[PDB]
Amino acid sequence: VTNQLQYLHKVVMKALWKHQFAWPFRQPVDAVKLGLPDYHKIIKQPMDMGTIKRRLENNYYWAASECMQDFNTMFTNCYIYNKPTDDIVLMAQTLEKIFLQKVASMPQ
Amino acid sequence: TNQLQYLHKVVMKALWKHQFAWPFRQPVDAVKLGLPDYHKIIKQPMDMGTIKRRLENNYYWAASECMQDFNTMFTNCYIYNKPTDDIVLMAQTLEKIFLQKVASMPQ
Ligand SMILES: O=c1nc(Nc2cccc(Cl)c2)oc2cc(Cl)oc(=O)c12
């Protein structure tokens, strides 16, 4: 495992997974459970932290940028789908700011 | 810093000349663009012209602060526009380049 992917796993995912605002993002969006019948009409590439974490655990990624794009898709899906005023947007913004702060110190 | 230099000369330069970058090179002009609700929804406007000027004038203390402004710029687009708007695709395309280039920044 590259230095970069080790960092994404040990530093970035570690910080984000345990965060108090992480829970809406720890599993795929369940549109039935959440009452969101248009979710998959709007969001064509669902992504969540559970998936990213499993991919890090299973050496799915070849480059760190690939993992970073998955985090990015997760956050962007939230901004695109939700109303600007929804609390979930605030939660995503908070997590993404940590993501970027940590990525500023990633190797290589 | 070494990182701020990189964000200016490597990251911003690449984004700036991109064929999808023209809506992002200057602040959103809500009057000229006919967006009467833009500043009621978007409370922290950001654009690449502003970031570039901040880079030129040594406004940033750290690389992360600059990266946060890029992020705010893209996030504003996703929040304000309709999912089906072309500008969302343009922002997505630019943001993927941003993250690719950031992955190679000096640690
Ligand atoms: O991305 C999202 N993730 C979640 N997770 C979630 C939500 C409630 C319970 C549990 Cl266990 C998980 O909920 C959402 C609700 C809405 Cl409205 O928009 C969203 O984009 C998301």
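Following Swiss-Prot, chain A residues are numbered 75-182, in order.
We read in the header that X-ray crystallography, 1.5 Å was used to get this structure.
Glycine residues also receive a Cβ, built from the backbone N, Cα and C atoms like all the rest.
The Cβ neighbour count for A:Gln78 (mutagenesis position), using a 10 Å radius and every protein chain shown, is 21. In Swiss-Prot, a published mutagenesis experiment is listed as A:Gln78 to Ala, annotated Loss of homodimerization.
Residues or ranges marked as protein binding site in Swiss-Prot: A:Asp112, A:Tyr155, A:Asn156, A:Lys157, A:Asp160, A:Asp161. DSSP assigns A:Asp161 (protein binding site) to a helix in the three-state reduction. The Cβ neighbour count for A:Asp161 (protein binding site), using a 10 Å radius and every protein chain shown, is 10.
Swiss-Prot lists A:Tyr153 to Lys among its mutagenesis entries, and the accompanying note reads: Loss of homodimerization. DSSP assigns A:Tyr153 (mutagenesis position) to a helical segment in the three-state reduction. Sequence-distant contacts of A:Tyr153 (mutagenesis position), defined as residues of its own chain at least six apart whose C-beta falls under 8 angstroms from its C-beta, comprise A:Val163, A:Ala166.
Sequence-distant contacts (6 or more apart, same chain, Cβ under 8 Å) of A:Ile154 (mutagenesis position) comprise A:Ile116, A:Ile117. For the mutagenesis of A:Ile154 to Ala, Swiss-Prot gives this note: Partial loss of homodimerization; when associated with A-182. Abolished binding to histone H4 acetylated at 'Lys-12' (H4K12ac). The structure shown keeps the original residue.
In Swiss-Prot, the entry for mutagenesis A:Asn156 to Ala states: Abolished binding to histone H4 acetylated at 'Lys-12' (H4K12ac). Abolished binding to histone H4 acetyl-methylated. The structure shown retains the original residue. With a 10 A radius on its CB, A:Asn156 (mutagenesis position) counts 17 other CB atoms from all the protein chains.
Experimental mutagenesis is annotated in Swiss-Prot for A:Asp160 to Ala, with the remark: Abolished binding to histone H4 acetylated at 'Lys-12' (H4K12ac). Residue environment of A:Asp160 (mutagenesis position) contains 14 other Cβ atoms, counted within 10 Å of its Cβ in all protein chains.
Mutagenesis annotation in Swiss-Prot: A:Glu170 to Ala, described as Loss of homodimerization; the structure shown retains the original residue. Counting only same-chain residues at least 6 apart in sequence, those with a Cβ under 8 Å from the Cβ of A:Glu170 (mutagenesis position) are A:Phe145, A:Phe149. Under the DSSP three-state reduction, A:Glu170 (mutagenesis position) is assigned to helix.
Record note (Swiss-Prot) on the mutagenesis of A:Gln182 to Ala: Partial loss of homodimerization; when associated with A-154. Counting only same-chain residues six or more apart in sequence, the Cβ atoms lying under 8 angstroms from the Cβ of A:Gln182 (mutagenesis position) belong to A:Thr76, A:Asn77, A:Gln78, A:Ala138.
Listed recorded positions: A:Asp112, A:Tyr155, A:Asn156, A:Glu170. Those with a CB atom under 6 Å from ligand 1: A:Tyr155, A:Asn156. Of the recorded residues, A:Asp112 (protein binding site) and A:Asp160 (mutagenesis position) place their C-alpha atoms 16 Å from one another.
Here the Cβ of A:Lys157 (protein binding site) has 9 other Cβ atoms within 10 Å, regardless of which shown protein chain they belong to. Proximity to chain B (CB-CB distance below 8 Å) holds for A:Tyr155 among the recorded positions A:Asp112, A:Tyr155, A:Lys157, A:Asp160, A:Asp161.
Counting every protein chain shown, the number of other Cβ atoms lying within 10 Å of the Cβ of A:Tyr155 (protein binding site) is 19.
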